[PDB]
Amino acid sequence: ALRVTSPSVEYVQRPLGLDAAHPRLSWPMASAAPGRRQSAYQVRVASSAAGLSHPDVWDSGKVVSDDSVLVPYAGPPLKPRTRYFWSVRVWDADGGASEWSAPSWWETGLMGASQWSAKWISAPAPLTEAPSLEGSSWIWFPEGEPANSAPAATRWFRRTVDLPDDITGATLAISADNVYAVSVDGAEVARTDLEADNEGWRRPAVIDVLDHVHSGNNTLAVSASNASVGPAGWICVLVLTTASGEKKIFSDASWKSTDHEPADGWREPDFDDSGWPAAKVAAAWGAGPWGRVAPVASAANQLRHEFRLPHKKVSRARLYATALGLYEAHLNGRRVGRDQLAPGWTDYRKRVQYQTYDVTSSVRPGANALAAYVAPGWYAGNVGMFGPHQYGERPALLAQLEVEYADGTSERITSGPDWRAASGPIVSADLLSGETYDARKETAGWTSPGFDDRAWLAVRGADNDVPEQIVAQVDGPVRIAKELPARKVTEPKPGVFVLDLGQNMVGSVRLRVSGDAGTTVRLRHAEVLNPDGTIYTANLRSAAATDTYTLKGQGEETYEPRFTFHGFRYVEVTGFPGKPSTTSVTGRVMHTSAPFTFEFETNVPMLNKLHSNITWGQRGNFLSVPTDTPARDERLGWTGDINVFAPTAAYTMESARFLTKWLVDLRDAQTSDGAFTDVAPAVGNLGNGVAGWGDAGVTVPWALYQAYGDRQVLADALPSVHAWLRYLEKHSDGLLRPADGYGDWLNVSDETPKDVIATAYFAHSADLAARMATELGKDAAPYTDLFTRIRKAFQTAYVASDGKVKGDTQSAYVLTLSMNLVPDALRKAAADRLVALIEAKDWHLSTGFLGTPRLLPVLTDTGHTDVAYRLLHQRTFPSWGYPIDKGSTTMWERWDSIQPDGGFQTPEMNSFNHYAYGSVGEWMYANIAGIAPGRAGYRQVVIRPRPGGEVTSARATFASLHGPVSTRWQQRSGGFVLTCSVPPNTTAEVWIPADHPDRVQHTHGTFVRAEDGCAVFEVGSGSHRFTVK
Ligand SMILES: C[C@@H]1O[C@@H](O)[C@H](O)[C@H](O)[C@H]1O
Ligand SMILES: C[C@@H]1O[C@@H](O)[C@H](O)[C@H](O)[C@H]1O
Ligand SMILES: C[C@@H]1O[C@@H](O)[C@H](O)[C@H](O)[C@H]1O
Ligand SMILES: C[C@@H]1O[C@@H](O)[C@H](O)[C@H](O)[C@H]1O
Ligand SMILES: C[C@@H]1O[C@@H](O)[C@H](O)[C@H](O)[C@H]1O
Ligand SMILES: [Ca+2]
Ligand code: NA
Ligand code: NA
Ligand code: NA
């Protein structure tokens, strides 16, 4: 009979902390018998599993309907903090009922900010702010008015200061317009370089100088240089921490200065500077051209609170938490959950996502401790090419622990003013720069009760802007999905070890190391190597991606970063005591917690590698937001890249929750006049209203609808889509769009006119809007009319009588054919011209970001699958095979990220992990695996494998919302066999290539017609076989 397998709610089994008013239920079904359909369903919801026999929440009754996917709960209003148990049964076409599904559950969260009583808290100023320059002065040589203008020259400065006894700490914060070199008692402690200066004065350095300072007289010496005629000055504070208190030494007129290069020895204590004039104050801090310059601190501080709970039986405990920043929570000596980088990146002004954890087994009678690390993340740390403090200056925590007891009583413990804070071991934590950890600074026992925190500091109430909304997390939290042990160790320079993980991955490592306390190991991360085996990092640009660990000297130490991530295949290890082995470093692969949903294997090793690389490029860039690259100083939610890649993404991973979440980010960023931004979340003032980029607001909801049959994503998008079309029509002339935007980004010397691109995308968005309106049962006429008018304008402007398209590029034909812009009479001619251009490039593509995803599909649509296969199997540059032969394990940003001569493309922009060119995937899955949606969400599957090129054998399984869709085919000794599995409540259209269609043997289904050299069959669910001999 028919049975329900793996029922889900909002795409997952047993969601915890789900705030949806009408959660959507799904019931994949299984049957060993073919041809099964659902005629009806009945859902029950109750407050207990046992209670489902007499349900107290909802009973839908028997509902006549074949709906089995994303069916919205339609009972009484759901309440916060409540677990709802549910079961479904179905009736088949003959009216026989299934068993009730094994009871499952979902649990609501807080359902809005009003249910929180917690307060936002931060570590206090001594722990969050770097030593400040306030109270100090910018100084220079006494010449003119240096804050206005000084010569392009070097000046020299000296100060001898009598330091206090019992110094326990010493820090120097220093900045110069334009550069400096500073020494203590003749030893250089810091410098900046002219040839690297880009307004370096804005970014003071903070240096630990305890190793060079002592009590009594210390001689400080500074050289500073001005880069050109204009303002000059340098500023510092030396902060000495003592047993007594704090002592500060400033840059000021007590310093001596000279404008003539001094004799050598000028940095030494006993040098004679009695003839030097006093330095001149150029401006007090905050004055001059420089403003309120401050060094940046990025500690991940420890926050904790101990509390007593009653000695009663616990029924349930939940922790609800979030941060402006990142956090990791601990309760009674045990880490809470397995999420990384919680709560993820949203526009924190508009929303922050919160997490719900089951901590029933962790709570104790009597004494308890709740604790957290709180780090800068995207909220306060470096973001893209834009520096830190994008949303706020320092991170904040919100936490609410609810304990329910068997007697019906409860306790609530919250973040608030009674919590205490300490620096702990995470000295610095930045997504881009890396994490710095000193194991000697650990505070053993801090996450457990009975801990001595008298010398910890009171927390402050956070001064952060309050998010408008606190929302249950929509996407799968980032979690470690796999470990990659190092596969070999090399030593390309003495004491510099490089460990190869064998795959370009995203996450961070586990380091295992034994040695003396105070030994510091440095870990740098790279996507590629230099020809000499050293790591190449120039393409990372300003992202250091460096983690630093200082040992505590206790056995085989383990270091795992928490508040950073990197994109890398190779790890360079320096400062290691002895020689690392393969066990010393292990990659921890991190991404959204969503299943992989497409298994694909052919007889062709190169295609199998291509598929692997696609899935690695996807997972590497699916951490909180869909990123362009996970490695360099960017990692932004680029609309264009996800536009092109979304249809492929939705084959290979369950991408519904992930891209649903992202589309909320995109709509949060849409401008008041309706323009979608180039990136979302919107940071760095990058721009908006770009064809092929902003259009992701239309194309991504449509891609999700096609793959999943998710109608809610269309309903949620259509208003923003309307506003986008209004914006586009306003910014056009006779419906032709300007030649602006990124265009067919990174094409191979075949640049498509940007007005052709822009007008084409405008038409396509109108087309998709009409399709959305139609699916939702709304009036589609206005959108259809708009599409008609744009297509007419497009054809008149850009399409010639012989079918040539303006620009005559591969992408010009690909886009116009794909988007149905070529007049029907001229499709043949346009496609012939495309093939001619490919032939003229010696059977190579020339397409960039926008052309590539549509290239092979258009070729197949126009009767040139053989050409598609020629391009697919191509191994020389440019092609998919070319990087694979060079050892790629992901998709590269450029067709020539490594050039034919072996050199790298320009580090100004050159990533080895962009998913855009992995858009070939959808062609393979639809045409080699033969798995494509005939109706949205695979309610009907079109099974049309097209054997060709080198492919004689293929097998695939797609995990659709209805259950598995599988194919297996083989050409052997003239014959062809295809087997497939089609899940209950769906149907298939199967195309079997044959010289004689009516001769095709088949266990199930009905021959309906011969078309395009195939027997076409319509078949219901089941395990089918087709044979041609
Ligand atoms: C304040 C001023 O800012 C920039 O124009 C340069 O960094 C210059 O050298 C500096 O003097
Ligand atoms: C304070 C002290 O005085 C003298 O011994 C010299 O001037 C010496 O260099 C200085 O550091
Ligand atoms: C390459 C492939 O990718 C995903 O399906 C899983 O991580 C699987 O374990 C791995 O082998
Ligand atoms: C136009 C934009 O340019 C690069 O800087 C991004 O990494 C992204 O791939 C692309 O869409
Ligand atoms: C998040 C942040 O918000 C504002 O300060 C600006 O829009 C800026 O460009 C962006 O980076
Ligand atoms: Ca200057
Ligand atoms: Na959850
Ligand atoms: Na449905
Ligand atoms: Na002297």
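Residue 1 is the first one shown; counting continues down the chain.
Per the header: X-ray crystallography, 1.8 Å.
The backbone N, Cα and C atoms fix where each Cβ goes, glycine too.
In this view, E634 (mutagenesis position) is surrounded by 23 other Cβ atoms within 10 Å of its Cβ, with every protein chain counted. For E634, the entry in Swiss-Prot reads active site, proton donor.
Sequence annotations record features per position, and here Swiss-Prot assigns active site, proton acceptor to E893. Remark: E893 (mutagenesis position) has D628, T629, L746, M909, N910, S911, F912, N913, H914, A916 as non-local neighbours, by Cβ distance under 8 Å and separation of at least 6 in sequence.
The Ca(2+) binding site feature in Swiss-Prot is assigned to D177, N178, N226, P231. For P231 (Ca(2+) binding site), other Cβ atoms within 10 Å of its Cβ number 22.
Sequence annotations record features per position, and here Swiss-Prot assigns alpha-L-rhamnose 1 binding site to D628, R632, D633, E634, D641, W693, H914 based on a large-scale study or a structure entry. Secondary structure at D628 (alpha-L-rhamnose 1 binding site), taken from DSSP and collapsed to helix, strand or coil, is coil. Residue density at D628 (alpha-L-rhamnose 1 binding site): 23 other Cβ atoms are found within 10 A of its Cβ, drawing on all protein chains shown.
The note that Swiss-Prot attaches to the published mutagenesis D177 to A (Swiss-Prot position 179) is: Abrogates L-rhamnose binding. According to its DSSP assignment, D177 (mutagenesis position) is in a strand.
Annotation of the published mutagenesis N178 to A (Swiss-Prot position 180) in Swiss-Prot: Abrogates L-rhamnose binding; the original residue is retained in the structure shown. Cβ neighbours of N178 (mutagenesis position) (same chain, under 8 Å, six or more residues apart in sequence): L194, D197, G200, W201, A224, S225, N226, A227, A232.
Quoted from Swiss-Prot, the note on mutagenesis experiment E634 to D or Q (Swiss-Prot position 636) is: Drastically reduces alpha-L-rhamnosidase activity. According to DSSP, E634 (mutagenesis position) sits in a coil region rather than a helix or strand.
Under the heading of mutagenesis, Swiss-Prot lists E893 to D or Q (Swiss-Prot position 895) and annotates it as follows: Drastically reduces alpha-L-rhamnosidase activity. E893 (mutagenesis position) falls within neither a helix nor a strand when secondary structure is assigned with DSSP, and so counts as coil.
The DSSP secondary structure for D641 (alpha-L-rhamnose 1 binding site) is helix. Of all the recorded positions listed here (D177, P231, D641, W693), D641 has the Cα closest to the Cα of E634 (mutagenesis position). Within 8 Å of the centroid of the Cβ atoms of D177, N178, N226, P231, where the record puts Ca(2+), the same chain has further Cβ atoms from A150, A176, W201, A227, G230, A232, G233.
DSSP classifies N226 (Ca(2+) binding site) as coil under the three-state reduction. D633 (alpha-L-rhamnose 1 binding site): 21 other CB atoms within 10 A of its CB, across all protein chains.
Largest Cα-to-Cα span within the alpha-L-rhamnose 1-binding set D628, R632, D633, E634, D641, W693, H914: 21 Å.
Ranking the recorded positions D177, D641 by how many other Cβ atoms lie within 10 angstroms of each Cβ puts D641 at the bottom. In sequence order, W638, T639, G640, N643, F676, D678, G741, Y742 constitute the residues six or more apart from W693 (alpha-L-rhamnose 1 binding site) in its chain with CB-CB distances below 8 Å. Less than 8 angstroms from the CB of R632 (alpha-L-rhamnose 1 binding site) sit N539, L540, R541, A543, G567, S911, each of them six or more residues away in the same chain.
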